[PDB]
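Attaching a single structure in structure tokens format; questions to follow.
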Amino acid sequence: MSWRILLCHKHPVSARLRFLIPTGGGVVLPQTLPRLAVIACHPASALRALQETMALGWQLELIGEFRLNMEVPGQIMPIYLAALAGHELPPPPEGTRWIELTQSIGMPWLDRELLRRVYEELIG
Amino acid sequence: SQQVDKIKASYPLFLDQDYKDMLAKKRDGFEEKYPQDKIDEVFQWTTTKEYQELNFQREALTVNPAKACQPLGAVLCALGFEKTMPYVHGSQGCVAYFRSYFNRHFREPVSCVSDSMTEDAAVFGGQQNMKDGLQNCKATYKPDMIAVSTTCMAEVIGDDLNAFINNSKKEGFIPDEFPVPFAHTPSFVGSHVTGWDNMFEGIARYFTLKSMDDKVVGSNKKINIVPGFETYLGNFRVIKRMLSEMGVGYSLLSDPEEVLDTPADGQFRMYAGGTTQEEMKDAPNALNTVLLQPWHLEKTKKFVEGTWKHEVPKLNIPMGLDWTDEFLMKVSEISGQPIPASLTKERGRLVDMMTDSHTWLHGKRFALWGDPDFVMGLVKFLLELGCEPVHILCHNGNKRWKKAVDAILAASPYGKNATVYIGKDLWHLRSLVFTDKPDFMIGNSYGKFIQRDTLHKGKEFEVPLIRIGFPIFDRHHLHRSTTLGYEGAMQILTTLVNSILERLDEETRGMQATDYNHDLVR
Amino acid sequence: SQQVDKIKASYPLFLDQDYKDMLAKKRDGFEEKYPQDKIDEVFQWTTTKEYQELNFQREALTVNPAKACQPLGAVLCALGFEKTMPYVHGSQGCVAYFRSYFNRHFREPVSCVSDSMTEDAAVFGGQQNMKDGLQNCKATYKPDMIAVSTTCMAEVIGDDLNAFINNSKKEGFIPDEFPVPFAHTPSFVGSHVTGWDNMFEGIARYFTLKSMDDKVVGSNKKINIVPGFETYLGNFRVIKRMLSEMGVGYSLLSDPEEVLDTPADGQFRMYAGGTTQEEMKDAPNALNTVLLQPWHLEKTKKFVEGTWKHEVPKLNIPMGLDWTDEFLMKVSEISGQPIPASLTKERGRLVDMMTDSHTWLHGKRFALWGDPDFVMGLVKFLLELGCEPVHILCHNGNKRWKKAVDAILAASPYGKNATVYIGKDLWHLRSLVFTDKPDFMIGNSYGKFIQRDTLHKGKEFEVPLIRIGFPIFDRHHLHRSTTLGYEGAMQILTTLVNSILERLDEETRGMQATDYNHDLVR
Amino acid sequence: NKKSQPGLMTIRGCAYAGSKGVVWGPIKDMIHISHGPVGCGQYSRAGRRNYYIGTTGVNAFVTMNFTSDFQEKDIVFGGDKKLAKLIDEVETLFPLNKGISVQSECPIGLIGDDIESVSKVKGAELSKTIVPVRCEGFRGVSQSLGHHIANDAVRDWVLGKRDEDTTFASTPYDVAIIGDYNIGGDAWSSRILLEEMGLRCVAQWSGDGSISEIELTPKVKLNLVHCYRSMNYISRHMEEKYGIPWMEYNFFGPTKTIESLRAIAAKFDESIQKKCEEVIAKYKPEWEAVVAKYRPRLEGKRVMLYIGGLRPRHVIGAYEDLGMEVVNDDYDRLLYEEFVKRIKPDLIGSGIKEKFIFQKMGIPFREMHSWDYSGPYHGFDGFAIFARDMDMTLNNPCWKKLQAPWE
Amino acid sequence: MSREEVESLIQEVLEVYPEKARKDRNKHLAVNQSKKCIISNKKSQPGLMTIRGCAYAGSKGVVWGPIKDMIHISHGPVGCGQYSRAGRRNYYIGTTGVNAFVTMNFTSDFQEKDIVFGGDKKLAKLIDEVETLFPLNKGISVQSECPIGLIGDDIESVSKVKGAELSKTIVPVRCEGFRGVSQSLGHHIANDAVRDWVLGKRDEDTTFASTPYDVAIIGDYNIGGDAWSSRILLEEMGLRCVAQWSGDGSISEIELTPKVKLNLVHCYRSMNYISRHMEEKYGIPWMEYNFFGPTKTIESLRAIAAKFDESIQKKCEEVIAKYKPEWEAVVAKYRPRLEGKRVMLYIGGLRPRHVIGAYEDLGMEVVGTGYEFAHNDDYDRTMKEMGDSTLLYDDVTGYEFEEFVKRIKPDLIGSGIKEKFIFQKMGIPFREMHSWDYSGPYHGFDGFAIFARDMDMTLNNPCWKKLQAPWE
Ligand SMILES: [Fe+3]
């Protein structure tokens, strides 16, 4: 569609930033980013649509400060940040994994930069 | 239970019957502890020679090392310069551990900062971390200089200190003229003394490499003194006192004796004394450079001989009698100043103390450990005292140092039963003192556990510890002692002979059993 | 039986089975020893309060005194002058004992002569003995001045030192202008400190009494320092160092720190340093006279205030923090020289060491003994450290000194459980430390026999000894320590805190029993 | 729980410090390998005063430093073969160890080392519990991440070792002390009171803790958590999985100790409550005498504290019991010179590194991390020591001698 | 050293003395009947730094002090008892303060009042307090100091009265320091006190079971355990050492001494009077034994065994055979490092001539000796046991002895503590021949190993090779 969501979970005590990302590549939910995308609907509507399509029955909140906007051929696509509240990491759904930032080594520069910006927004 | 008139701390509060019964119930009900006979059998096995061969076959396991990492020595070197902040580019836990270590040893505030390198810097490097850390450090603590070292993570990910600092200066985070010397200090190479060497070489490079076209050797008629990794406040002062008595102009580079001995007058001083930047910039103009601890100041020696064009004398550490004499003669030859009568009288008094205490010091067996230069100086002094060093252990020593110490031992009749161990930790020394029992050990506080183990075998097998080295944690104000020069030699001799005398007094304090030898005059 | 590889001295050779059997046969066959149960019962009785009441009822018996006779202090005072020979008119055994005592304490050659008065002198006096002794002493050892004291025999038979010396000079045995000061030192009056006072007063009288017409107070812009009976070389050196730091001109009268620390260089020096005769002759020209130990320099104070017209300040011994401060301010006021920043930094460092070790020193209970001024200075320092001097004993103290120490104790919250004993010996202190156990006892080597006694009752009842005082015989080179000034305060603080830490480490070295508190960091 | 500003003199530890030094280190019967270079283990060797009972070097290894001592070749080529050889040598030289825990240092996670596979292989071969902990120092912003990672390792490797075991005789009065690290014997001073109440302390970890106690923890009836910050994860996991209720207890000062004892007894039958009242009556005169002796010399003095995660907010009760004034979930239950001058605090309580700074500034100080080489401070027996130390530090004359009389 | 050179040295060292001092000292320095060569046991020259002691030192510190079960009172001021407290290493076995009182100082602490009005009432009160506070003492000895004999104090009457009242043996020893010229008169006075108060306490008692192998060790003061090392060898020979005083000695052993069959006298100088008295009265033969060095020990053991039946001689041969390998190994190890070294000694009454045995056993040569308080008989015994063209000094002064050593320049010196530091400064290795330099024992086969080890430790110590600054 037109929106992208980076799904994260930060522990209130230990501040462990885990990222729920697809196992097939990419860093964004629900689908991967267009190949040519470079760094350049309501956000709550995007969050609820992602929750409905991915069968996420958890408490997901919108980090309104983290707004990014990339350009894909013929479209300016905002991407937002969705944080998972609570105290326990939920079991990852099918096709998704709960990676850490140091576990992003070997992934392309674009998604590593996206995760770095998320980490700076939340912990830094 | 507690009595308000005789309140007891953990010892001996936990020796009470109720606490003993509770601990026994805990052990017998849920700890699933091995039987006490089994524990005794295993301990007896660990004190045998078969366990010694099994322990000395170790090649991948290190138990109770006697060394630290390079950035600790780098921080110690950085602390010796005027208004200089040690800045360790890397994780903050390393800096916290360095500060805790130096606080426990010196019992003084220790200044050190980090850029808090985190997973983000693990993926992308610490360039932003370096910029922000340099800016915040300069804006907050107002240092005249920031001396940069590295932790293991920065060296592993490959952070270029030179490029990072240059980029920080170019983008306006710090002024272009602000002195920011740097040194790469990989914690997996060498030990803390190597870190001290790297930091000193980096600072000397930063201050002298690009301004050697107007430097003439002997212009200021002074002698540069590089003390190396030194944790005795008296060692910095004895060198200065002896050089001032000789009338010799000197420049003690990296002198931290002032910031580590700040007076308590209701005011906190982050910076106090230290080597000035002008002394470093004028260092190549000196007559010569004398390295107090040459066996870990190798990169410094190479830089001084190659760039400063100084004929660095081949001097051992000024520890003991002969080596202090050689150091004084070399200083006199370089400076042209005759050795004064005060130093001759001090040497005579030291020899007098040696003659007084030789009857008790002769023939004693010592197992000593520490840094290479300190260990070799202590071995030389023990040989001069008639003592027999039997277990010379140096975890951070090399083969050339071992060969030099073996040559020193072979030159004395008292080094016949001496073995030099390099790359061996304190668990090796435990087996060494269990199988070949010496009279005493000489080392840092980490040996206090070995004395606990030997006493477990029996009082006759106990090997008392003498705390000469780094770090000393279980005693107060021992960092103010001296080990260099005649004064340090007298202090060491007094400590050794008095420790022998306390051991003899304790062994002969049994009434009607061993008190016949409890002599008043000893 | 002996093994040539490991030769055993008396300990533990006499612990072998054959020697034990031989000693057991000797005891059980011919010694007629009391049964061991009887010995144990009597020893247990001696550690009770009833035995303490019996012990403190003593009126005529003295057991283990803590004092010496006057001529010993007279000899020590005489040794502090330039090329001066101590000459004790009386029996030679007294001189032999003085020399042996000082040789065992200082581990140095001590020069002292006697006229060897015998039974013949018991009926006719020692006039011929004095003449011959003076002539032989001047001809043989060539002293610049002979300082004459007396033994108990010469005092009992009533030998007039003045008349004897005048006849010796008149009859042609010594030159009429040769300096021969004299002092009557009755060994049955006072103690060694009284002898020091008498000898110093005699020397000062001899050199200044008949030449007071051309003396103006404050002409030479210097301050006279009278150290009293001092057996620490560091005490002599610290006063000179502190006065030189302030830039204050001083004259240390009776300075023996040079002849008692002569170097070993293949040459024996009978005389070294000391107060010159010109310094003593020019002493009345000083601004003021400061007595370092005023509580045994009362005769000297009377002479200085009466003859020299010096307003001697009412200063305590410069021991500890507050009294060192008072001494420094008084010296600054007298001389007009402000206290330098180096002394302020030294005071701040002492305060820092006080704060660093206050958690280990606060609340500790000490039983201390020694000379009056030393004891009161130690009590003041202990009160400044938060320690409790429960048992203060001074054999040679008087009622006025006891009142002063009680006034000092009542001014501090930590003197609540403190009692001052004067005229009591070390057996009284043994009873005190058995019935009211302190944590440590501070004193000379003679306390090593009390500690053993306590250890015989049990390890939980042992009172360790800290050797600070005179004489120290069972330790080497402790006479070079310092007890005066900030440096002496730091040395004493380090000794106390480290002794506490060794005691704690020893008490917690039991594996799986008390090693839970065997902390690496203390 | 955010990043620390670069270039500042922060005292925050690393994940390795929070995992090896805090959670895993106090376990006595297990051997903990500081996998990596030599510095981290050496600076952390015998640093924290987590007291224990055992024969060091034979069956207990708390104060020992086991490390891989990484060199350049171990960084270039990895340290997995070295780890396997080290595990073999540990088994050879220390046969009485009941487990091995490999605590990772910074280079381990950066050079791509699979310590989990080595741990699995060697544990299968030696039939030993080897726990790989990825406590690399760069991970996280403080020691809290170390606590979380160590708790995850406990849950995933040690906690479920007796899930299928039902040979343990359980009683209705079974409690487990979690988060008490026995700093100076605090855990012992709490366990004595708990057992005097009729409760059975089956597990007490990590302070004086053993692997058997950790395995037996899921078999208890109540979890008494001392430090919530470091063991909240494990307490919640045990509550969710084994259905074991957990509650927080505070034994600092007599009032807090009494309230916590009554609250704990309220979770059991009337016999435990009666025994708790009897214990409170027994210990009342002792702490009453302590207050009567030390409150007069401590009344009115003002306090500031700045400690890691738990002690900043739970030490107030003992201070008020002595008559002394004190001036995201942790904050829910000044909240960080001129300010210090304006309020004029009589005492500041923080760690060793700030201890000497505040000593230089002249304010009396108390080490709130290691009890200033004293203790215990918790429970009725520890309240006397705490009051004595308060009087010793606050009223020491050394703080009144900072200014030279001639200035 | 040529003899003419020794005479020239003596003349040169006496050149600086006054005429009276020179003429007196010329009779006390000789080159190896005593009267023809050396003059001994005479007055010491005033003001010449004498090493001699007093009669109190030779009586209390030497003969009476080592007795453990007895309490010895230093009657007089405090100094004499304070300086002699635990000065001598006369080892003993006992509970100090309960049944043994060797290292403890008992004194009356005379003040001006006691000097003016006497100290007899004070002495009686002191004896009462001693009996009250130390009930397990087996006897009291009152050692007089210098003031006692000058103020007209009658301690004999007090001793007799209090001993009769308390049924205790109180021995008054008038050992005033001014009496005599040295400690030899102290030895004589102490021996007279032992004979007159303690020795005859069991003359009418016949309840001791005696054996034909009864010997008593007299004059061995257990300096570092010498007496024990001699007694072990004596008892391994089959002899029963009934009495061993003063070292580790008891009053019961002193009383039992007249019941022995032989008196082995170690120190002839201090305990020759008592040995002669026992031989004349009780008919007990006495012989001198020397256990210093292996050769002397073997010769003395054979001579002692020759006084008994064949079984004792066979046991002596067995003991010598048993101890042969140990001292042979000691010699083999230490003689190479001690061969050819020259020694000089200045000791008190007995040791200067006794110690020459083990030095030769180790390959050393003695080139000079002397005494502090010896008599003519001691020098008569010494000249036979020393080499030719050597220097003998009687009551040598400080200056004389330093010049002597500066001229001979030996390799080792054995003397007291008062010259130890002087010779340490002059650069000559020194061994305390009085207290064994806080080592020992030195007597017997076990002591020979310690003696050789100490000789090698001191003579070959590196500290003597660092006395010259390398820039001078
Ligand atoms: Fe000396």
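Numbers in chain E come straight from Swiss-Prot, and the residues shown are 4-35, 41-480, in order.
Positions of Cβ are set from backbone N, Cα and C atoms, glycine also.
Pulled these from Swiss-Prot:
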type	residues	note
BINDING	E:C62, E:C88, E:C154	[8Fe-7S] cluster binding site
BINDING	E:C275, E:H442	[7Fe-Mo-9S-C-homocitryl] cluster binding site
MUTAGEN	E:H195 to Q	No nitrogenase activity
Here are the recorded positions: E:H195, E:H442. Which has the lowest count of other Cβ atoms within 10 Å?
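Minimum Cβ neighbour count within 10 Å, taken over the recorded positions E:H195, E:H442, occurs at E:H442.
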If we count other C-beta atoms within 10 Å, could you say which of the binding-site residues E:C62, E:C88, E:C154, E:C275 has the fewest?
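E:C275, out of the binding-site residues E:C62, E:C88, E:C154, E:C275, has the fewest neighbouring Cβ atoms within 10 Å.
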Hey, does DSSP put E:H442 ([7Fe-Mo-9S-C-homocitryl] cluster binding site) in a helix, a strand, or just coil?
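For E:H442 ([7Fe-Mo-9S-C-homocitryl] cluster binding site) - judged by DSSP and reduced to three states - the answer is coil.
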Distance check, please: Cα of E:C275 ([7Fe-Mo-9S-C-homocitryl] cluster binding site) against Cα of E:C62 ([8Fe-7S] cluster binding site), rounded to an integer number of angstrom.
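E:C275 ([7Fe-Mo-9S-C-homocitryl] cluster binding site) to E:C62 ([8Fe-7S] cluster binding site), Cα-Cα distance: 18 Å.
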Checking E:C62, E:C88, E:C154, E:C275, E:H442 - which of these binding-site residues have a CB within less than 8 A of a chain B CB?
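Near chain B, no listed binding-site residues qualify.
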If I take the C-alpha of E:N35 and the C-alpha of E:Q41, which enclose 5 unmodelled residues, how far apart are they in Å?
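Unmodelled segment endpoints: Cα atoms separated by 12 Å.
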What is the interatomic distance between the Cα atoms of E:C154 ([8Fe-7S] cluster binding site) and E:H195 (mutagenesis position), given in whole Å?
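Checking the Cα atoms of E:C154 ([8Fe-7S] cluster binding site) and E:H195 (mutagenesis position) gives a distance of 16 Å.
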Distance between E:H442 ([7Fe-Mo-9S-C-homocitryl] cluster binding site) and E:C88 ([8Fe-7S] cluster binding site) at the Cα atoms, whole Å?
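Their Cα atoms are separated by 19 Å.
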Run a quick check on E:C62, E:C88, E:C154, E:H195, E:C275, E:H442: which of these recorded positions have any Cβ-Cβ distance to chain C under 8 Å?
E:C62, E:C88, E:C154
Expressed to the nearest Å, what is the distance separating E:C88 ([8Fe-7S] cluster binding site) and E:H195 (mutagenesis position) at their Cα atoms?
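With the alpha carbons as reference points, the distance is 17 Å.
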Could you tell me which of the recorded positions E:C62, E:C88, E:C154, E:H195, E:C275, E:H442 sit with their CB under 8 A from some CB of chain D, listed in sequence order (or 'none')?
none
According to DSSP, which of helix, strand or coil covers E:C62 ([8Fe-7S] cluster binding site)?
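Once the DSSP labels are grouped into three classes, E:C62 ([8Fe-7S] cluster binding site) ends up as coil.
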Helix, strand or coil by DSSP: which one applies to E:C154 ([8Fe-7S] cluster binding site)?
helix
Between E:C62 ([8Fe-7S] cluster binding site) and E:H195 (mutagenesis position), how many Å separate their Cα atoms?
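Between the Cα atoms of E:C62 ([8Fe-7S] cluster binding site) and E:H195 (mutagenesis position), the distance comes to 10 Å.
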When DSSP states are folded down to helix, strand and coil, where does E:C275 ([7Fe-Mo-9S-C-homocitryl] cluster binding site) land?
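Where E:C275 ([7Fe-Mo-9S-C-homocitryl] cluster binding site) sits, the three-state DSSP reduction gives coil.
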